[PDB]
Every structure is written in structure tokens, then in C-alpha cells.
Amino acid sequence: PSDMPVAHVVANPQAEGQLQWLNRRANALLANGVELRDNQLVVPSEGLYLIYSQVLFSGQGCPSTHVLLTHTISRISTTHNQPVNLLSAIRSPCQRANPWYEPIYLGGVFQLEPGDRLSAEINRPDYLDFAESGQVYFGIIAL
Amino acid sequence: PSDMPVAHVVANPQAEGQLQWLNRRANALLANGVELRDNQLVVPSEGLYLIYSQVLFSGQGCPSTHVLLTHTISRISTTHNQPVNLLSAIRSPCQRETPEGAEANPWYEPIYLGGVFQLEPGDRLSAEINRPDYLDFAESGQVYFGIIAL
Amino acid sequence: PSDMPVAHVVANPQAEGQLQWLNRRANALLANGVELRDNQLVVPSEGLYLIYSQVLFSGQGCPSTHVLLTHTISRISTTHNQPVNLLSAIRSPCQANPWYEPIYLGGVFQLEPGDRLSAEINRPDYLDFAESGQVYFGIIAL
């Protein structure tokens, strides 16, 4: 089999209104050294990791105020407490009561070091939608 | 060199209003045990697989009934038949139907799904949409589904 | 420490109005044979590669006319001069007002030595690389 560090976590459906990564669920992974601490994935050993995450935002009708939805995956190494954005995207659901949906997918390969902490964050958890499985996830795999 | 289960299938360009995955063509893959059956990719052996898919939807203007577009990759395992959604996303191309006496402009909405999953031999993977009437595969590279054992 | 051909390049925030890929930067990669030439990633050896790219488009206001935003990864082989689109997507932007439209592309492909991969857009005037992590292009031999 494989002993490569791997994780695939999803939004916890019991933490409504928040983004709390969860691995205790069917079709989720957290193994071979990867840990979930303080809502962040912690890298076991150095190497090339494919990192990815998807969030789905939804709302009914368009707010009177212009809203921007952001999703970013950031890296925090032990050699610097300053978070660095590896992947980031923005979306504007409204131009100015029909429900809107906006998915954001981020993904790339990065050289990581042992102890590195990866965070997958959003700016509007009040719009996050994990009403159904597979809509919000965050993962990594050492290649 | 190879040996690892792999597939990269694409929408049949000749299909009409249906998402038919195909592999026998340039820049598409289906090898090392992966099979294409009943429009599903069948896993030959257990392991961690990267699974991904993209669909592109397009329409001419905004209709009366509000449209939600969905794309979902699901897994069927023999020992727990109940199909389960591994990855799924939804998009809304319009906020209101094209005004009366207004110009009906075409819209395009891509959806990309991708993740790493532990699969077992015999597992069947589906990548399906709810609105094949808006699926757009007019040009190459717009609709694809693939997996690779890592 | 790895041995597999790999690259992760990003938009040069200093080349305005243009999409110029750059590897010389923290959290970017270009090793084990992969090279950047004429703004394209050049494949070192035959094999399966995961290839992907993301672009972000933005405008302070919605276009006065109907516009289509495109992002495509194409392949140019040494045996086929005409480019082939491996991955492609299209987005229709809107017709207190700034808009953003991300596009992500990715898939696994059998490539050959010398193959050239290009990740391009149709509207560099709308490309947004104001912040890190928004525009990238990468490949890795699996």
C-alpha cells in the first residue's frame, strides 16, 4: 500500500455557521503522519505536497451591500510565524430573492517542511454552505 | 513507467444533451485496470486516488425558472451500495430572467472538483450533472473526468 | 530533495497588462528537468503528469458589453506544430461594483520530452495578480 502523508478533511456539518475541518467521517482521511490541530493540517515531513481545497458559498437574494467572498490556503513554518498565502481566490456573488451559489477551488504543488501548518480559510462563514456532502473540503498528499 | 491505474476521459463531442464519457482518443487515458462501464470509472485495486472532474455549462440568456447547475462525483462500493457524494458544487448563472425587450447574452459556468480518496477494487465512480441540457462540450478540454492512483 | 520533474510558477506582478510566468520566487518551483521557455513549461521526459493552473480576473466595474473570459492549457508537441487544448474553461462576467472571476484547470496527461505547455488567457487587461496565490501554473510527473 501507501505510507505517504495524506489528509482530506471536510466541513463539520455540526458546526453550522462556522468552518471547522473534520476527519471523523466516511470518505475523509488523516493519516501517515498528518495531524489536524487548531483547525490546521500539520505536515509530518519535508517533500512535495499537492494541496487543495474547495468551499461553496450560498445566499438567498443579493445583499444591499456589495460582498466579496475569499478563500485562501496559507502556510506557517516553524522558521517564521508569518502566514504566507500559497493559493487564493476571490468571487463577487452580486453585481448590485433568488438563491445564488459560488464555488471556489484552489490547488497546487508545494515544497513543505516538517512542522509546517496549512490553513484553508474563508472571510464569510455566514455564507458557507455544507448543507450536502462534498461541498467543502481541504486536503494534501505527499507526492 | 505507468502500471498505476489511471483514467482521463472526456465528454463525447457528438453527444446531444447527454454527458457520455469517452477515452478512445488523443489526450485521453484509460489504463492499468481502470474500466469505463455504464458511464462510470471502475477502480481495479485499493489505494489512494486523486479524483477530479470539470464540466462547463452555457446558455443563451436567463430563463424564467431560476437555474441551479450542479456537478457531483459519487462513489458506489459493493459492501455499502448506498451511493455517496465525494465531491459536489453548485453554480447560479442568473439572478433574474432576461428582461423583456432586453438583450439575451450567453453565459458560461465552469465547475471543477478534485480530491484524494481511499478506494477499493470494484468501486464505481460517477461524475454527473443535473442539467445536461446546458452542458457545453462544443470545444475540447471543457468537460473531463479523471483518476490516478498515487 | 525530490527527484520527479516539477514546476509551480506564478504571475509576475511586475508585468502589468501581461501574463508572464515566474519561478524565481518563494513557494514556486521549477526543477528536475522542467524548464520555462517563451513563457511555456517544457516537459523533460515521457510519462504521466498532473498539470493545473488558476487565473483570477477582476474589473472595478462590469464591462459595458458582453465579454467572455477564457483560460486554457494547451500542448505543443515536437511532432505537431498546431496547439491542442488539453484543458479549457470560459466564464461570462457581469453585464460596491468591483467583480472577481477565478478559473481553475487541472488534469492528468501522458506527455513527451520536449512537449511545450502553455497556460493562457484572452483578456490580460482583466488579469488580477494584485496579491500572491491568485495566478499560477504547475505540473508534476507522477
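Don't overthink the numbers, they just go from 1 along the chain as shown.
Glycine is treated like the rest: Cβ placed from N, Cα and C.
Counting only residues at least six positions away in the same chain, the Cβ atoms of A:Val9, A:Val10, A:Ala11, A:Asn12, A:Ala28 sit under 8 Å from the Cβ of A:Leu22 (mutagenesis position). In the three-state DSSP reading, A:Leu22 (mutagenesis position) counts as strand. Quoted from Swiss-Prot, the note on mutagenesis experiment A:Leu22 to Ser (Swiss-Prot position 105) is: Low activity.
Here Swiss-Prot describes A:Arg25 to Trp (Swiss-Prot position 108) as a published mutagenesis experiment; the accompanying note says: Biologically inactive. A:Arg25 (mutagenesis position) has a Cβ environment of 12 other Cβ atoms inside 10 Å.
DSSP classifies A:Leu29 (mutagenesis position) as strand under the three-state reduction. One entry in Swiss-Prot concerns the mutagenesis experiment A:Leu29 to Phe (Swiss-Prot position 112). Its note says: Biologically inactive.
Mutagenesis annotation in Swiss-Prot: A:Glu132 to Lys (Swiss-Prot position 222), described as Biologically inactive; the structure shown retains the original residue. For A:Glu132 (mutagenesis position), no same-chain residue 6+ apart in sequence has a C-beta under 8 angstroms from its C-beta.
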Item to check | Near-B candidates in A:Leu22, A:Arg25, A:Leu29, A:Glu132, the mutagenesis positions, by Cβ under 8 Å | outcome: A:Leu29, A:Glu132
Checklist entry - Hey, how far do the C-alpha atoms of A:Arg96 and A:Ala97 sit from each other in angstrom, given the 7-residue hole? => result 13
Checklist entry - When a 10 Å sphere is centred on the Cβ of A:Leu29 (mutagenesis position), how many other Cβ atoms does it contain? => result 20
